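Have a look at the structure below before the remarks.
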Amino acid sequence: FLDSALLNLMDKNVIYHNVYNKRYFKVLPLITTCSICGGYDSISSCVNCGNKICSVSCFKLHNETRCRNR
Amino acid sequence: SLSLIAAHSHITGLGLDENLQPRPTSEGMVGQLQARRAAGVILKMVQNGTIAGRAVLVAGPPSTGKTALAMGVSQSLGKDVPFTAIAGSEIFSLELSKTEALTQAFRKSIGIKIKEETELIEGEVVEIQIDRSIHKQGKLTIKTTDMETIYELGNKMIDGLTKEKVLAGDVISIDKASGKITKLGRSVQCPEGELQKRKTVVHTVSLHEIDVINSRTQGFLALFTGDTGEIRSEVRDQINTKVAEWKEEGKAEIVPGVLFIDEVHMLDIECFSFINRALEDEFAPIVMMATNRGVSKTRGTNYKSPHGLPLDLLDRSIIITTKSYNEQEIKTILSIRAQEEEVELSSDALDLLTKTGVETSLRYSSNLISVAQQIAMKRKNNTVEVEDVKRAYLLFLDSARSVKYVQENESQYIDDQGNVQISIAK
Ligand SMILES: Nc1ncnc2c1ncn2[C@@H]1O[C@H](COP(=O)(O)OP(=O)(O)O)[C@@H](O)[C@H]1O
Ligand SMILES: [Mg+2]
Ligand SMILES: [Zn+2]
Ligand SMILES: [Zn+2]
């Protein structure tokens, strides 16, 4: 149906692109949390891939299973 | 705290058991059983903290242990509790009124403990990368025993690190809230765990310290310079009401302490009149007063008094009386002093010292130990024998012998009328 030529260009535009936000992209604050447990009290970026962790246990967990670039 | 040997170094406590009954010889104290029992009662009152504005008078003949008793009370009371010891002659100042000096002394003996919870990151630095405006982009890496992560800095943290000029490979401490940086040497020592730790730091201050801190723009220097000045009473009232509010909130606790005036027989009638009322109010510490004179004229007054103190103050105080020692107690006190001074006395030497102390004075025999040790060392002898003590006795005179010599030769000294016969002839 989407690929069908019967759906006109402006119809597709209004049905999919127009309904999405176009002006206000982020009005709330940006909150960064631990990639492993979502904590926020302490935050630091892993040396290898630049993703955030919060504690020694989360450090070990990320290194053992989550680290992508290594 | 390195220091030389004093005259009260051996007294490491009050020497009581669980039932407050003092042992014959413990913690460096000998004898004075009832005095030590009463001092233990006072110490328990101080530790309880529920009783305020009590004055205890430590009266008795000289060389009986009043200052020793106070020192034992202070040591058994330990640290983490204020203990202000001022001589009665320290009140008279050219910058502070006597009432103001007494007030400052009273406030110095009431402590306030304030707990501050700080978030500080401690670890071994590895790399620091700071770049120019593209305001500032910066990354620091802190290694510990089990973590190694990078931190994305901000403007003020970058400015602080540049100001400190932290190198690499050195243990560093950074506070998240305050922003203070404490440097440490290269990791003897090493980081011990998580990067960001939660440890509380407790600050012990007195009411006087808070008063002086709020007295001026930078009043906390006056706690060392001593130019506090007479603080306004409204400031003290503010401190008092805020301490009450903090205690109610539970964010600060009060540790009542002991104020010791060693020579109360020097304070004037105005000081005693002030003390009478200062004891009544809350936040009043426990005042210990040491006096020796039996009946004397109170300074500033023309009449005698039961201890040199006005009757109004004596009504408000409980009196602990100390009694003169006997031969055996003198012997064991001298043994303790000799052990403290690292002097190995012989049995006969100790007996001679004990008999000399009983005949003349305990302090005189206590002072002769070091002189006897030096005399023996001139003979290349280790132990101090009888003849060394005899030579010390011959070379150094006590009060009675000096008085006898002055009386028998009153012409060659200057008398009260200002007369002397310098000429050896006629
Ligand atoms: N009960 C005691 N136990 C141990 N040492 C004592 C005792 N009483 C007095 N002394 C010693 O005697 C010396 C003088 O005592 P001091 O404190 O001056 O008494 P006072 O102040 O009444 O003259 C001190 O160096 C102290 O070590
Ligand atoms: Mg004394
Ligand atoms: Zn986590
Ligand atoms: Zn990673």
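Chain B is numbered as in Swiss-Prot; the shown residues are, in order, 16-149, 153-205, 222-460.
Per deposition record, electron microscopy, 3.3 Å.
The backbone N, Cα and C atoms fix where each Cβ goes, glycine too.
What Swiss-Prot records for B:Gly75, B:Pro76, B:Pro77, B:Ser78, B:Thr79, B:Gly80, B:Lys81, B:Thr82 is ATP binding site, and it gives similarity to another entry as the kind of evidence. For the recorded site, B:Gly75 (ATP binding site), the DSSP three-state label reads coil. When other Cβ atoms within 10 Å of the Cβ of B:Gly75 (ATP binding site) are tallied across all protein chains shown, the result is 21.
Other C-beta atoms found within 10 angstroms of the C-beta of B:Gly80 (mutagenesis position) number 26, with every protein chain shown included. Quoted from Swiss-Prot, the note attached to the mutagenesis of B:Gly80 to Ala states: Growth defect at 37 degrees Celsius.
Experimental mutagenesis is annotated in Swiss-Prot for B:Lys81 to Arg, with the remark: Growth defect at 37 degrees Celsius. Sequence-distant contacts of B:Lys81 (mutagenesis position), defined by Cβ-Cβ distance under 8 angstroms and a gap of at least six in the same chain, are B:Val73, B:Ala74, B:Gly75, B:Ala324, B:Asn326, B:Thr356.
Among the mutagenesis experiments that Swiss-Prot reports, B:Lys81 to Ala is described with the note: Defect in snoRNA accumulation. Growth defect at 37 degrees Celsius. Under the three-state DSSP scheme, B:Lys81 (mutagenesis position) falls in the helix class.
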Cβ neighbours of B:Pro76 (ATP binding site) where a neighbour is any other Cβ within 10 Å: 13
Number of Cβ atoms other than its own within 10 Å, given for B:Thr79 (ATP binding site): 21
In sequence order, those recorded positions of B:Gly75, B:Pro76, B:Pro77, B:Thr79, B:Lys81 whose CB lies under 6 Å from ligand 2: B:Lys81
